[PDB]
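Novice: The structure's right below; bear with me while I get my questions together.
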Amino acid sequence: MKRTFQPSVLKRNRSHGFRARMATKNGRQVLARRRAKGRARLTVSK
Amino acid sequence: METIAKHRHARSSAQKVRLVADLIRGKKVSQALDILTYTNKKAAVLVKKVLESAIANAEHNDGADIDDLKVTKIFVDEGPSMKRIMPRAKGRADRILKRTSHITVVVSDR
Amino acid sequence: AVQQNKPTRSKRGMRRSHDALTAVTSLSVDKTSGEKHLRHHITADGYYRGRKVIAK
Amino acid sequence: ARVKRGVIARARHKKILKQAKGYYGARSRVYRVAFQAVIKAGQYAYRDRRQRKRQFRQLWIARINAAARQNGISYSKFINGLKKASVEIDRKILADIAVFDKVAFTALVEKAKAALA
Amino acid sequence: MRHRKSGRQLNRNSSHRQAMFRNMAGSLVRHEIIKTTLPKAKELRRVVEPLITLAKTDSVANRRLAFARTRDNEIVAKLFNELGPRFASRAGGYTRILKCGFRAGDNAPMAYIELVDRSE
RNA sequence: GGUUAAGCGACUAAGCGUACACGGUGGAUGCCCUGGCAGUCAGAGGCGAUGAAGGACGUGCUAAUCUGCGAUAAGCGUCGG
RNA sequence: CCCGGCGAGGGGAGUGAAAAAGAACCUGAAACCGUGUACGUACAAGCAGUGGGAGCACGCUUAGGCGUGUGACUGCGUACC
RNA sequence: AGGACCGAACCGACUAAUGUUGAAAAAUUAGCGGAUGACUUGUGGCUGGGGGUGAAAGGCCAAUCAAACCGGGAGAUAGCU
RNA sequence: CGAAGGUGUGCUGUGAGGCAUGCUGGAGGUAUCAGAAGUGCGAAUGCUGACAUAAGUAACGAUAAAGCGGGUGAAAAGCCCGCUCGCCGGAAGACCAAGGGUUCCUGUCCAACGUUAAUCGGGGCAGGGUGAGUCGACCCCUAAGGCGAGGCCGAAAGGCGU
Ligand SMILES: [Mg+2]
């Protein structure tokens with residue numbers, strides 16, 4: 001049974017990565033919110 | 001003089017060990033050791049080690065009379081439990097309990 | 001099929017009345033070394049009917 | 001100011017379990033069951049404080065009737081003659097007399113029979 | 001429902017039972033002393049003892065028939081030469097069972113089985 | 001004193017129930033706070049291309065983490081206590 | 001030091017006011033699980049109590065039928081929101 | 001030559017049994033259909049919620065869909081329990 | 001010379017309650033009169049933690065299959081060696097991509113894990129191990145597509161595009 005999550009690092013970085021987030025105004029809002037919340041892993045990269 | 005020797009956090013259920021404890025309660029030590037070492041249970045091995053520990057406990061720390069030594073008080077108390085997760089069908093989880101036991105043996109000549 | 005009421009410890013205790021173990025009493029005494037062993041069984045060091053059976 | 005209820009609640013629980021000391025199983029250990037047992041014990045105690053008077057009254061009449069019929073008279077006739085003799089002895093003492101001192105009870109029945117006529 | 005029936009199952013099918021006894025029969029005669037469970041030892045006598053009786057007479061036909069069991073030439077080689085003369089003057093009862101308690105892994109009735117004399 | 005008959009009859013607890021004593025698991029209650037919450041009085045009310053906020057990796061006699069620091073890497077120079 | 005598998009665990013000795021403060025460590029309740037003692041229970045039917053109540057065991061008292069623990073039998077009694 | 005035939009890999013899921021706190025939040029076994037095409041599959045990309053996509057079942061859109069998920073309005077409102 | 005708290009006993013009040021004391025406890029508590037409430041729990045398929053019941057019952061995860069001898073070891077059906085028996089063998093063999101991120105080898109241990117035993121292990125601890133001009137990546141170029149100086153358009157955000 002093929003489950004929903006099929007891992008792929010290349011797609012993972014291009015979708016939720018740091019540069020993908022910074023490419024849009026909305027992504028900067030997401031990064032600002034996580035920085036305010038103080039999360040250790042700001043993005044998904046590495 | 002009463003001699004106390006106990007095993008704490010023994011990896012066995014209190015109910016299982018208690019089934020062997022009542023076999024030797026109040027019996028003579030000379031025969032009590034024979035019953036334990038000829039009993040086909042894991043708990044028999046555990047209580048035998050405690051009983052032998054009490055025997056040398058009542059001679060290195062007490063005076064004499066090994067032959068007249070008699071087990072007076074024996075009881076098994078439930079100890080801390082360990083919580084483990086056993087997955088079941090349809091994504092349901094069941095918390096299984098791994099029960100530890102405290103085996104206390106009190107032996108005295110009188 | 002499952003309980004409708006919680007059984008008490010009295011019912012639990014009476015159910016375990018027949019679960020008590022039967023301790024052996026008079027296993028045997030060897031005729032050569034005089035050591036305890038099961039009936040119709042060899043001893044720890046391979047004694048049965050006095051004569052060697054295992055030779056280690 | 002925040003108030004901690006850990007001390008007063010425990011004291012109330014001990015009091016209820018104290019009153020229900022030794023009924024059966026959970027009724028002497030579990031407050032949720034002990035409290036119901038304590039209240040039901042109160043209703044029975046209140047109810048039987050009135051039933052005790054009726055119970056002992058029933059016993060005394062039975063013993064008086066037994067003793068009177070031993071002398072050859074029914075209980076109803078004994079009291080009927082007893083009232084006609086203007087004697088105001090209650091059934092408790094009459095039952096007490098009938099058991100311990102036989103000759104005294106024989107005096108009561110003879111007077112009742114005499115006063116009956 | 002086991003009325004006058006003999007032949008234990010040992011929680012195995014016919015193929016596994018035949019192979020396990022065949023392997024165990026060769027191992028027993030090779031060493032003259034093995035330790036196995038009581039039910040295994042008791043059914044092993046219904047295999048090795050008939051084999052020894054067949055080995056009492058040495059012939060080309062008997063050796064080939066004896067080779068069809070235990071499927072090993074060395075076991076057949078030891079028979080008809082070693083265990084033949086020893087048991088020539090014996091009528092049955094070539095093996096005996098010595099109970100030795102229970103295992104510590106599964107608590108099973110343990111017993112040694114060996115030949116009569118073993119020449120030791 | 002004995003035989004027979006009749007009547008009555010406790011002492012048994014495999015286990016359980018009640019009370020007490022002694023224990024185990026459990027971590028409630030009491031006490032405590034280099035932790036929070038709300039304010040008052042003052043300051044600051046911004047940082048950054050002379051490279052910000054926030055991070056990665058290194059840096060000790062160091063194996064890890066926290067803190068500091070940045071190949072001059074738990075640090076360097078000057079002036080004071 | 002001893003038992004124990006050169007373990008775990010435990011008992012001694014010692015420190016300590018205290019180890020009934022031993023690192024699972026202040027105080028350590030209840031549910032729950034046991035050991036011993038006292039009483040009852042193997043011909044008795046049901047919200048398990050209540051009123052009466054023999055018997056049994058322990059403390060009384062120096063007698064005075066007292067108190068505590070249990071409860072054979074018996075009338076009544078079908079939980080709470 | 002064939003949207004040809006029988007039949008492996010591969011794709012799919014018509015029947016029966018088991019399983020139904022399962023080995024499995026739709027599977028296993030025995031059978032079954034297609035299997036050179038309107039076929040299947042790997043990698044990457046695009047279409048974003050009154051919207052997408054749909055050989056059309058109001059089916060699918062991260063184990064969900066007659067309007068996905070997360071946060072906010074928000075302690076919505078409830079003559080109801 | 002013993003506070004709070006905990007655990008029993010006795011006395012006392014029409015009741016919520018109050019007082020005294022035995023033991024534990026080992027440092028705070030607080031009269032009377034007033035003042036302020038996060039002020040009194042048995043229920044809300046209440047919330048959090050702990051512990052029961054079923055019960056030592058079901059189950060221990062493909063019916064491919066184990067037996068013996070020796071060894072280490074306190075202990076061997078499961079670890080190592082050897083002999084057999086069986087299974088896969090267009091796989092249950094071998095090499096890679098994706099993914100994982102030290103699971104690889106050696107020494108040592110059985111606290112926790114392995115649905116049992118454990119000396120064994122993909123478990124704990126320590127040490128070691130990955131060597132490229134020719135392999136791949138990197139690098140030159142490009143498809144679908146993404147971004148996009150100027151530019152066009154759009155309340156702003158922004159959309160499209162050379
Ligand atoms: Mg109690």
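Even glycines carry a Cβ here, placed using N, Cα and C.
I grabbed these lines from Swiss-Prot:
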type	residues	note
VARIANT	B:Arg8 to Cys	In strain: SK1048; decreases translational rate, tRNA binding and subunit association at 44 degrees Celsius; does not alter 23S rRNA or uL4 interactions; not erythromycin resistant
BINDING	B:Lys90	L-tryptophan binding site
MUTAGEN	B:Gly91 to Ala, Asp or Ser	Abolishes translation elongation arrest of SecM
MUTAGEN	B:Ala93 to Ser, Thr or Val	Abolishes translation elongation arrest of SecM
Novice: Cα distance, B:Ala93 (mutagenesis position) to B:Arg8 (variant position), nearest Å?
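Specialist: Taking the Cα atoms only, B:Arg8 (variant position) lies 30 Å from B:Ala93 (mutagenesis position).
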Novice: Comparing the recorded positions B:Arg8, B:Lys90, which residue's C-beta has the most other C-beta atoms within 10 angstroms in this structure?
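Specialist: The most densely surrounded of these recorded positions is B:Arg8.
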Novice: Across all the protein chains here, work out how many other Cβ atoms are within 10 Å of the Cβ of B:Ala93 (mutagenesis position).
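Specialist: If we count other Cβ atoms within 10 Å of B:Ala93 (mutagenesis position), we arrive at 9.
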Novice: Measure the Cβ-based neighbour count of B:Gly91 (mutagenesis position), defined as the other Cβ atoms within 10 Å of its Cβ.
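Specialist: Here the count is 6.
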Novice: Which of the three DSSP states, helix, strand or coil, fits B:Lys90 (L-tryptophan binding site)?
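Specialist: Its secondary structure by DSSP: helix.
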